[PDB]
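Trainee: Just passing along the structure, written as structure tokens.
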Amino acid sequence: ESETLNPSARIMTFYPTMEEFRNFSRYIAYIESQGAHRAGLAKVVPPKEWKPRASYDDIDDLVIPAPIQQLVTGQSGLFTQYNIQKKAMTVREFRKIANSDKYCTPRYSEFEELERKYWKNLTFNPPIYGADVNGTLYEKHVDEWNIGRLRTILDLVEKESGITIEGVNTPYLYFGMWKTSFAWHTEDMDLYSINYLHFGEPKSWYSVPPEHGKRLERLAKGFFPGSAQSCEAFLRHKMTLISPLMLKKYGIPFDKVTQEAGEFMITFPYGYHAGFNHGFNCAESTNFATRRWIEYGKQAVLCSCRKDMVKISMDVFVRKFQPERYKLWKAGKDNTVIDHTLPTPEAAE
Ligand SMILES: O=C(O)c1ccnc(CNCc2ccccc2)c1
Ligand code: NI
Ligand SMILES: [Zn+2]
């Protein structure tokens, strides 16, 4: 039934009306009813009338506290990315750097050419990324798809324990320039994520279907055996870059899509993804959940080599939504096998 919906597991694109757009969790359930989740990543173009902010003219004075210089080492489509933290800077200082001749986007015709240039020049002229900035650019009154307050069941973490994890249950802003990258990863606890590109140049994405995520992990383990040896989930370090040609060469299925200003990207549980920015831009993102996430959360293999990493207690979720399984789960005897094709039960509605 669900296995015959989006059988190719290709990135789908949706165009909600304003009526459909008003209810966030309902539209996520809807796009899962269409098999969007099988790709691991989906685009949602909001209705033309909608805007999350009047204008972006008043933000040049906003501080980027921990900008990162991205140094990349490698060859043959396999790279490791090292972060160098730089001194704080404003958006204006960042924009001047980004649009300067040294760091700006090279000339091209089609995306294919720019993509070839990215993979060719990845290790040269290391760019600076204004990443992981706490904040939102949504105006206080906007109620539709507000990244600061989506109001999904992930709110059970703050409600229960009081804990906020920066980026996870709070919003983060991302100021890109040309050739800034996000490495291959799933979300913390294999959650969903939502990314909105506020303005500027495009952001391109790669995605591997959740039903082939394990194929990618095996490949990564083969190429980085030392990293695998010292961490059970080293891809969560967000340092590993793998070109589409390497994926194609080892038979890993994947898709690509370019995100444009004013468009949303949703990543789904266990949806590995990576990409880069075309030029100067600004993106906002956070994690969220559905009832279907819970099982992914229970089975998520976490980073074992760093004390300061994101761990969510799954108790509250199992207790509330799977009371019949809670005694079995605490005993370490819950052998539920995840079927990556099933939509979230809210999609009945
Ligand atoms: O640089 C990017 O555009 C980018 C793209 C895709 N994923 C990330 C990081 N995982 C999403 C996330 C962001 C912020 C808070 C919590 C989760 C970043
Ligand atoms: Ni992500
Ligand atoms: Zn680790």
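By the numbers in Swiss-Prot, the shown part of chain A spans 4-352.
For all residues, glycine too, the Cβ spot is worked out from N, Cα and C.
Straight out of Swiss-Prot:
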BINDING   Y132, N198, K206, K241  2-oxoglutarate binding site
BINDING   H188, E190, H276  Fe cation binding site
DOMAIN    14-56  domain 'JmjN'
DOMAIN    142-308  domain 'JmjC'
MUTAGEN   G133 to A  Abolishes histone demethylase activity; when associated with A-138
MUTAGEN   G138 to A  Abolishes histone demethylase activity; when associated with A-138
MUTAGEN   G165 to A  Abolishes histone demethylase activity; when associated with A-165
MUTAGEN   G170 to A  Abolishes histone demethylase activity; when associated with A-165
MUTAGEN   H188 to A  Abolishes histone demethylase activity without affecting ability to bind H4K20me2
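Quick one: where do these features end up spatially?
Mentor: Cβ-based neighbour count (10 Å, all protein chains) for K241 (2-oxoglutarate binding site) stands at 15. Annotation note: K241 (2-oxoglutarate binding site) sits in a coil segment as assigned by DSSP.
Proximity of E190 (Fe cation binding site) to non-local residues of its own chain (separation of 6 or more, Cβ distance below 8 Å) is seen for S196, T270, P272, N290, given in sequence order.
If you look at the domain 'JmjN' (14-56), the same-chain residues 6 or more away from its ends with a CB under 8 A from one of its CBs are 5, 8, 140-142, 145-149, 153-155, 195, 199, 201, 208, 210-214, 216, 258-260, 262, 265-276, 293, 295, 343-344, 346-347, 349-350, 352.
Following the DSSP three-state reduction, the secondary structure of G133 (mutagenesis position) is strand. Residues within less than 8 Å, Cβ to Cβ, of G133 (mutagenesis position) and separated from it by at least 6 positions along the same chain comprise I67, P70, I71, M92, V94, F97, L176, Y177, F178, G179.
Long-range Cβ proximity for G138 (mutagenesis position), meaning a same-chain Cβ under 8 A and a gap of 6 or more residues, is found for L65, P174, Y175, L176.
There are 7 other Cβ atoms within 10 Å of the Cβ belonging to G165 (mutagenesis position).
Around the Cβ of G170 (mutagenesis position), the number of neighbouring Cβ atoms within 10 Å comes to 20.
Around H188 (mutagenesis position), the same-chain residues six or more apart in sequence whose CB sits under 8 Å from its CB are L238, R239, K241, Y275, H276, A277, listed in sequence order.
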Trainee: Take the mean position of the Cβ atoms of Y132, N198, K206, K241, the recorded 2-oxoglutarate site. Which other residues of that chain put their Cβ within 8 Å of it?
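Mentor: Neighbours within 8 Å of the Cβ centroid, excluding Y132, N198, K206, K241: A134, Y177, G179, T183, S184, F185, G278, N280, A286, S288.
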Trainee: Counting across all protein chains shown, how many other Cβ atoms sit within 10 Å of the Cβ of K206 (2-oxoglutarate binding site)?
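Mentor: Summing over all protein chains shown, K206 (2-oxoglutarate binding site) has 25 other Cβ atoms within 10 Å.
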Trainee: Quick check: with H188, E190, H276 left out, which same-chain residues have Cβ atoms within 8 Å of the centroid of the Fe cation site Cβ atoms?
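Mentor: Here the nearby residues are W187, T189, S196, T270, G274, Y275, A277.
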Trainee: Using a Cβ-Cβ cut-off under 8 angstroms and a sequence gap of six or more, which residues of the chain neighbour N198 (2-oxoglutarate binding site)?
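Mentor: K206, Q262, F267, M268, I269, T270, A286, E287, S288 - these are the non-local Cβ neighbours of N198 (2-oxoglutarate binding site), listed in sequence order.
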Trainee: So, by DSSP, how many helix, strand and coil residues make up the domain 'JmjN' (14-56)?
Mentor: 18 helix, 6 strand, 19 coil
Trainee: Run through the Cβ atoms and count how many others sit within 10 Å of the one on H276 (Fe cation binding site).
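Mentor: Counting Cβ neighbours of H276 (Fe cation binding site) within 10 Å gives 24.
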